Amino acid sequence: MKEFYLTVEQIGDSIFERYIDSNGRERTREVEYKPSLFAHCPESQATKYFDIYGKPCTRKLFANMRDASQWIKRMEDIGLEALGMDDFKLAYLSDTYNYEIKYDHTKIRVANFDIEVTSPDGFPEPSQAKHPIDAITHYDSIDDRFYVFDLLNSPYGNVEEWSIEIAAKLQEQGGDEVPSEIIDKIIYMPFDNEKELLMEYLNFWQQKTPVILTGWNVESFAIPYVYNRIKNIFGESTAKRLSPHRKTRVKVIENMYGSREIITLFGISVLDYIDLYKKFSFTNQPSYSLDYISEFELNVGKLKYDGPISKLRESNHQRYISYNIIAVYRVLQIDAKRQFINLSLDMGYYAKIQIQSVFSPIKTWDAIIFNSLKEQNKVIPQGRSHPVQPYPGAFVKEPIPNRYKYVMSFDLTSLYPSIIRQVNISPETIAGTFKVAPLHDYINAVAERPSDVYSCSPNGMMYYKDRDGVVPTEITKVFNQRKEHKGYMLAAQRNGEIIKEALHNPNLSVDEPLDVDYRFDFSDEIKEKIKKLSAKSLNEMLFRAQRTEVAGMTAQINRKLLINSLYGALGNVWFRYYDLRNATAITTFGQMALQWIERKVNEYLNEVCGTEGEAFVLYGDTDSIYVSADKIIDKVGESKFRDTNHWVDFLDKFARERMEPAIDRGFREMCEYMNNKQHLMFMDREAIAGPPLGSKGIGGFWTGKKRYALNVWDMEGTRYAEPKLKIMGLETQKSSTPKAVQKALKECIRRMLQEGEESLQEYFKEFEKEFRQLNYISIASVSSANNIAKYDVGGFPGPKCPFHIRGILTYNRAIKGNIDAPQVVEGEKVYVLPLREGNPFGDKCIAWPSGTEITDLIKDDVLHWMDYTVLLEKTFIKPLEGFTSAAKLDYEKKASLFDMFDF
DNA sequence: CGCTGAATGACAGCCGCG
DNA sequence: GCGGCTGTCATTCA
């Protein structure tokens, strides 16, 4: 097989690497790597190395990586550029694997673990590990086994061995329902004392050292704990064995609210699944706890249990161990869905970087470009520092708050990457500048054409149209690879049909399947040989056909991630190819683009409607615009459509047959006006929305920028079974809005867009007569807890003290001197709730622990005093009032018209 | 931790007012 | 009392 690398590190003047060799064996090797950097030399010195600006360059092969850095610092002092790949690990990688890295994941040891640590004095600080580690479940992908390390005796208790038979039984039988899928894959090892367990674990860790290390919060908790527990008991020398190179570094990460520390295990790739989730799930969750995430993804969480975990080991050591096993398994299941691990490996090996680096857009791209410029003997610029200066971004239209009956939205494909290609924006293609007229002037096409020689951007930048830019070349490559791989998937779909005769005409001649590449559909070669094939081969063959169906996805979707991250890197100063002007070039071009087309779409709809000045585009945001299709539906007359679907098709047709063409003509002119290297401004009809035909619904409405709701029937050409509610910004998308309320608001909107004013009015009134009766906990809100220890004066409200941080305290006070009642904390979220006046509790409100009910020591009265009125008002009404005033609807009869005037 | 602007709205305070 | 700002704090579209 073709060998590859697992991990790489630089320790002193040597490169330590773990890797898979020609025969599948894992190997570790040290290398006295010789880095090569470059300096600008005299043109009269014929060579083969040039930078992205064509200037000739001389290679400087150093003795060791230190001289290399010594030179870089020396150069910086003199004031002359030091070109080349300074991250010697990256260079080492390009150099050792200059080719298409094909890895065999079944050889990559990916470990998933979780530990349990009984503590009665609160959350166990990892940087101290004051308490014993009483459990460790460490799943290993090579052995496909769960290794359980159970501590039978500790200062907190002595317990019996965990029973696997009991773990398998059902809940009603006193079991733990440990799934049958893994019941046979568990390897239980009980221990008499912690030291015996830790040492056996550490030994286990050498026999099977992880390459990829994951789990939930494993990098902020598990790893740091285990490391410090072991260090505090056996000394740092034994602790550093967790690293295959016996090297570890404490890394102190610090944010805008403080700091914590994680432990770097040289020779290991830590892809903590929580982080692997927060960055590839694309969706905000009100809680990122494994229980919350596991439920949201598999309709089931972590084992249930009675009492506080703090006492779960003692009172029920059986559940305790099972719990720890299910927690490790949940992660594995959540990854059986997301493939974020495979995604990572794939992305990392494509760019030839350290797997954990995929969390870094900058690093991934830096690496992909460096390998490209390397193949063509070019030398990358030298990273330089730049002030952190903000630049303008996307144009957002100030929508006129109102209901909007019929709406059609068009979007622009990969806006920014597209813009970079069309204008040819790169640092080495900057040709010059030009006097800049007000932006609107270019929007209205009444400004002296920038230049007839170079590709332009509304901010005054000009680019060469002959040269193919470094940045744009690279995106165009990824852009093609995508169509390429997602091209193989369109084929594996044609072979999944031809090879879809499991019982159609399965001949009875036992034969062997074929080696035809499903990437490329069949012709006659093997296409002919699909009949005489038995009913058995047909199935073993489609097993090899579908398998590729996903193969493309991994790469194609992985390319989509790349494409979409390029902008961020380009706008970040720590990027080798960053350029303030180029970033602004991009952003401003887009501002122009989106508004140029708004002018065009308006002008075009005004002619086809014989209207004058009418404003058809009602809202635009970055890469999309929404048009009011009212004036259109009216030419044809609303009373002439057989039903909802009739007018949807009418709009769908007018879109594809009339607007798109007018749109492309529009962008094609813009491309000429800016004298761009290539027209790439492509818009697509997106959604079509409106109320159900023959109903009193309003269809849609905007509250303001980033805040609207539509009733969509067809999206990008996919006619829904039932209309879909598309809501942006409104509180029903507010991860911080109660659930009972987040529901109504949703219902309220639906009744507004599809049923009408009387419907909304009948709901609202009921939701009031029955708000009390609603579960008392189905009301509280949500929010992050930052600087909690800033607005506390002896645990009291200080200056600018937020509304929750105050309740928090009238809770600490109502139960002061007690750790038997739910314990609060920071970085979390709490149930907030207003209390009437004259309440013996503390303030106007009172917050408390999330995911829990109020301790029966304050529960009884809290409810007795809670403010329902104030609660309904600020969480339900205020926002509805907001929706209905915009949509010009009343949620309550006898309301007065004048109330809408600002006099 | 990790990549960028553009914009909501909930609360806290100030100011200004016969 | 209460608009009319202003600046924090949180979250979300692009």
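Going by what the header records, the deposited coordinates were determined by X-ray crystallography, 2.7 Å.
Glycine is no exception: its Cβ is also placed from the backbone N, Cα and C atoms.
Per Swiss-Prot, Mg(2+) 4 binding site is recorded for A:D411, A:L412, A:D623, and the stated evidence type is experimental evidence. Cβ neighbours of A:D623 (Mg(2+) 4 binding site) (same chain, under 8 Å, six or more residues apart in sequence): A:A394, A:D411, A:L412, A:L415, A:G590, A:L594.
Taken residue by residue with DSSP, A:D411 (Mg(2+) 4 binding site) is part of a strand. The Mg(2+) 3 binding site feature in Swiss-Prot is assigned to A:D411, A:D623.
Residues or ranges marked as substrate binding site in Swiss-Prot: A:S414, A:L415, A:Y416, A:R482, A:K560. Less than 8 angstroms from the CB of A:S414 (substrate binding site) sit A:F479, A:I563, A:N564, each of them six or more residues away in the same chain.
Per Swiss-Prot, mutagenesis A:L415 to A or G is noted as: Decreases base selectivity by several hundred fold.
In Swiss-Prot, a mutagenesis experiment is listed as A:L415 to M, annotated with the note No effect on base selectivity.
When Cβ atoms from all protein chains are considered, those within 10 Å of A:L415 (mutagenesis position) total 22, not counting its own. Under the heading of mutagenesis, Swiss-Prot lists A:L415 to G or F and annotates it as follows: Increased misinsertion, increased mismatch extension and inefficient proofreading.
Record note (Swiss-Prot) on the mutagenesis of A:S565 to G: Increased incorporation efficiency of correct dNMPs; when associated with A-567. A:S565 (mutagenesis position) has a Cβ environment of 16 other Cβ atoms inside 10 Å.
According to DSSP, A:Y567 (mutagenesis position) sits within a helical segment. For A:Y567 (mutagenesis position), the count of additional Cβ atoms within 10 Å of its Cβ stands at 20 [all protein chains shown]. Swiss-Prot documents A:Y567 to A as a published mutagenesis change and attaches the note Inserts both dCMP and dAMP opposite 8-oxoG rapidly and with equal efficiency. 100-fold increase of dAMP and dGMP when situated opposite guanidinohydantoin. Increased incorporation efficiency of correct dNMPs; when associated with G-565.
In Swiss-Prot, a mutagenesis experiment is listed as A:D621 to A, annotated with the note Drastic decrease in the efficiency of incorporation of dGMP. Annotation for A:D621 (mutagenesis position): same-chain Cβ neighbours under 8 Å, separated by at least 6 residues, are A:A394, A:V396, A:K397, A:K705, A:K706.
Record note (Swiss-Prot) on the mutagenesis of A:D714 to A: Complete loss of viral replication. All chains included, 21 other C-beta atoms sit within 10 angstroms of the C-beta of A:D714 (mutagenesis position).
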Checklist line | A:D714 (mutagenesis position) versus A:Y416 (substrate binding site) - Cα distance in angstrom | finding: 26
Checklist line | Coarse DSSP state, helix versus strand versus coil, of A:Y416 (substrate binding site) | finding: helix
Next item on the list: Rounding to the nearest whole angstrom, report the longest C-alpha distance spanning A:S414, A:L415, A:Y416, A:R482, A:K560, listed for substrate.
Entry: 17
Next item on the list: Please work out the number of neighbouring Cβ atoms within 10 Å of the Cβ of A:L412 (Mg(2+) 4 binding site), leaving out its own Cβ.
Entry: 23
Check: Ranked by the number of other Cβ atoms within 10 Å of their own Cβ, which of the binding-site residues A:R482, A:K560 ranks first?
Finding: A:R482
Notebook entry, point to check: So, in DSSP terms, is A:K560 (substrate binding site) helix, strand, or coil?
Noted result: helix
Notebook entry, point to check: Where the distance is taken from Cα to Cα, which of the mutagenesis positions A:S565, A:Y567, A:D714 turns out closest to A:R482 (substrate binding site)?
Noted result: A:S565
Notebook entry, point to check: Of the recorded positions listed here (A:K560, A:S565, A:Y567), which is spatially closest to A:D714 (mutagenesis position) when Cα positions are compared?
Noted result: A:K560
Next item on the list: State the three-class DSSP label for A:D623 (Mg(2+) 4 binding site), counting H, G and I as helix, E and B as strand, and everything else as coil.
Entry: coil
